[PDB]
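Structure, as C-alpha cells:
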Amino acid sequence: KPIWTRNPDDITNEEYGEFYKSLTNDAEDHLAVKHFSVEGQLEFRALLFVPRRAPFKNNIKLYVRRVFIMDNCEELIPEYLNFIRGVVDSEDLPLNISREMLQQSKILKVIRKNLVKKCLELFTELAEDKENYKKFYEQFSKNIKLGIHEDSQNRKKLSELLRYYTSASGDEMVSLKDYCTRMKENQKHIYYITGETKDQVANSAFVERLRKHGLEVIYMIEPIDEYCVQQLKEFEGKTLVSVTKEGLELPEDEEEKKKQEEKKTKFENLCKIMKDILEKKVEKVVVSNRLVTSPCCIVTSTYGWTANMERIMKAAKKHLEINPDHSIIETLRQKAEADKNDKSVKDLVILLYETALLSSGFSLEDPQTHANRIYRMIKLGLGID
Amino acid sequence: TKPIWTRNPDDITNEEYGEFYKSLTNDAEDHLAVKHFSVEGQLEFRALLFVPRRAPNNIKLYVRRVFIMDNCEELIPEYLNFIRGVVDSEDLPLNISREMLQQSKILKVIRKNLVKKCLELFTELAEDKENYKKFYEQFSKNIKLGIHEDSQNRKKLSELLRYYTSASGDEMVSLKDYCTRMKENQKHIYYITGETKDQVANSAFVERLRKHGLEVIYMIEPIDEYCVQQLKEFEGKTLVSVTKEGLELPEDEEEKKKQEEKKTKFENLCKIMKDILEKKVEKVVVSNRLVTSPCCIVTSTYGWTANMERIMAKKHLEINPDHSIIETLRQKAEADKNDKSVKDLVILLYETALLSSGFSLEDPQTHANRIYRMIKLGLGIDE
C-alpha cells in the first residue's frame, strides 16, 4: 500500500522525507507534513508537504482510488498555496474527468477547502513552535500575505500567521496576537507604518508622539505589505491604523483631547496663512497630534495613495500637520501674526513643507529651488546678507 | 508587366510610390519618404525603401524578380526596423534558406548599402527643417539607438541628432549648428542629461557655463544617457558632461592661474570637509562650474551617473571658491576644525547637493533634523 494509504501511523519523518524526495527532486527533506483522511459524505485522503525552500500552478498529484490521474490540477489548491507538494487520492470522482468538468466539480471544491484548512491548520501547528515557524515564515510570508489579499473566507486565520518587527519587538518578528497583549487599556487601534527599511520607519516623525506615550507601532517594511494591509482591516476587534495618514486617533483621553482642541483654536489663523502660502501643494494645513521633536509632517488622505504606495508602484493628496508645541511653529505663528505677507514667513513655510516632503517619503518637484531655499536660510544662520 | 522597383524612377509618380507602399503595409497613409536605388558591380540589386509617417522588420526579399521571403530581419539592423520596402538581388540562389542568409556575405553587402541609402535619405529630409521635424519626432530614438549600436555609421547618425540647447529656445538644433556658435577657445561640446528642460537649465552645473556664455545641450530623454555613452566626439570636439568630474572650460591664462590660486587656498578646507564626510564622497575639490550655488555633487569619469543609480555611484563634492558660505566655512574651519557647527554645516551642504544632483538621501529624517537645527539657528532659537 502506498505511503499515503497507511492509517496515519507507522511512518518516520525520514520515510515521509524519502517519499517527499521521490515526489520532488529535492536534495533536502520536507519542512513539514500534514497527512489526513476525510470520511463521510465524501471520502478521500491527502498527504501534503511544505518544502524548506521557496521554489520561486501547483504540482499536487491527483489519484482516484489509487490510480494516478493528473499531475498539475490547479483546482486542487489556490495559487497562494502553490508551494504545497504531495498527493490527493479521492475515492469517488470521475476517472475521465474532462479538464474543465473540473472547475465545476463539487467533489473537488470540498476537497480544496479541506486542503486549505488542513494547510492553515498545519501552519498553526508550526506556529505553536517558534524556531521552525521562523524557517517557514522566511520562505512563505509573501504567500501568507497574498492569501490575506485574495482569500476573504480565510483572512482571519491567515492574519494569525503574520509576523512583523515592531517598536517593541527588537530583533524579533512577532505576531498580531502578541502586539494585542501589550496594548494600553484605552488603546483601540493597532498602529502600523509602511516604508522601505526598519530604520527609516523606526525614526520617522510619524511615530514620535506614539513612542513617547509608550504605544507600539508595527513596522511593515516590504512592498507586499503595502498591498497586504488594505484588506486586513482589523485584528481581534481592533482596527489597523496607519501613522502616515490624516486624522490619527490616539488612545482615548478626555483631558488631553481638550488641550488639543484649544491648540487647534490657537493655530487656526496660522493654518489658514500656511494654506494660503502653499496653495494647491497641500489640501489642508492642520494641527498635529503625532509630533514631538519635529515641527511638521506630511500625511496622506484616508482613501488615497500612501507615500510608500506612490513610491512603490508608479515610482496622492497631502495634508501638512504642524506641531503646536514646537519652537519653530510658535516663532512662525508670531511672525505670521505680526505680518502675514512677511517674506521670511513665506520662505519658512515653503521650506518646512519641502523638508516635510523629503521626510515623508516624497520627491521634490524642483530640487534646486529647494536648494536655494536652504542656502538663503543657511546664510541667515551665519549672519550673511 | 514591370514590378515597380525594376522601373526607372523618372517614370514613377510619388502617388504610385504611395499606393505601392500602402499595399505593402496596409497603412492608411502614404509614406513619409521614399528611396529607390540600384547597385551595379560585382553584386547587382535594386531596392525600394519607405519611411512611414508614424513610428510603429518587413522588407521583402526577391531574387531575380522572384519572391523569396517576407520578413528578412537580417537585411537591415534592428534600429532601422521601421523601414519598409523591397530588395531584389540578382546574385542569390533561388533556394536560399533563412539560415544561410544570416551568414551570407552577399547579404552583408546588401545590408551595408541599404543602411547607407537610408542615412542618405534621412540627410535629404534634413535639408528641410519642417518635414525633418516630423521625421525626428517619430524616429529620433532609432537614430540614438543606432548611435549606440552602429559604430561604423555613428558619425553620420550624429549629424542627424537634434537637441534643445541653452541657446536654441523652443527649437531642437543640430550639433553642427552648436559648433558654429562655439567660442574660439572652446574645445568641448557641453551637455547635461536630466528629466526636463527647466530642471537642467536651472541646475547648478550650468551656472558658470551660462555666465561665460558657453552653450549647453539639454538631453532630457531617458535614451539620451544610453546614446552619449558612445558618442564621444563631433567634428573633432569631445563631448563633456557638466555633471561629471573635471569639467574643462576654454583656455585662459589668467583664469587658469587664478583658479589654481583658489585651489591652493581651499586645499585645507577640502581636506577637513573630506574628513567630516568620510567615505560618503571620494574627494572634495574646488569647483570651476558654480556661481550662485555653494557646492554640487559630480560623478566620476568612469563611474555611475545619477540617472543610472535611479534605474537600479562614485561622488565628488565640489565647493564654490567665490561663495560667502564657503568662505565663512573656511574661516570657521581654520579657527577650529572640530567646531560642531562646521561639521553640521558641511554635512548639510553635502546632502543638499545630493538632492540637487539627483540622488536620494540615505536617511531623510536625519537630514530634516539638520534642517530644523539650522532653521532655529537662523531664527535665534536654542535647544
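Here Swiss-Prot sets the residue numbers for chain B, with the shown residues being 293-348, 359-614, 630-700 in order.
Determined by X-ray crystallography, 2.2 Å, according to the entry header.
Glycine too: its Cβ is placed from the backbone N, Cα and C atoms.
Feature list (source: Swiss-Prot):
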- B:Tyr313 to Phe: No deffect on the interaction with TSC1 (MUTAGEN)
- B:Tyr313 to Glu: Loss of interaction with TSC1 and increases interaction with AHSA1 (MUTAGEN)
- B:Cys598 to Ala, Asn or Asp: Reduces ATPase activity and client protein activation (MUTAGEN)
- B:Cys598 to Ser: Loss of S-nitrosylation (MUTAGEN)
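Around B:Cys598 (mutagenesis position), taking its Cβ as the centre, 27 other Cβ atoms fall within 10 Å, counting all chains. When the alpha carbons of B:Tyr313 (mutagenesis position) and B:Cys598 (mutagenesis position) are compared, the span between them is 54 angstrom. There are 23 other CB atoms within 10 A of the CB of B:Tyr313 (mutagenesis position), with all protein chains counted. B:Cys598 (mutagenesis position) falls within a strand when secondary structure is assigned with DSSP. A gap of 10 residues interrupts the model between B:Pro348 and B:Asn359, whose Cα atoms are 11 Å apart.
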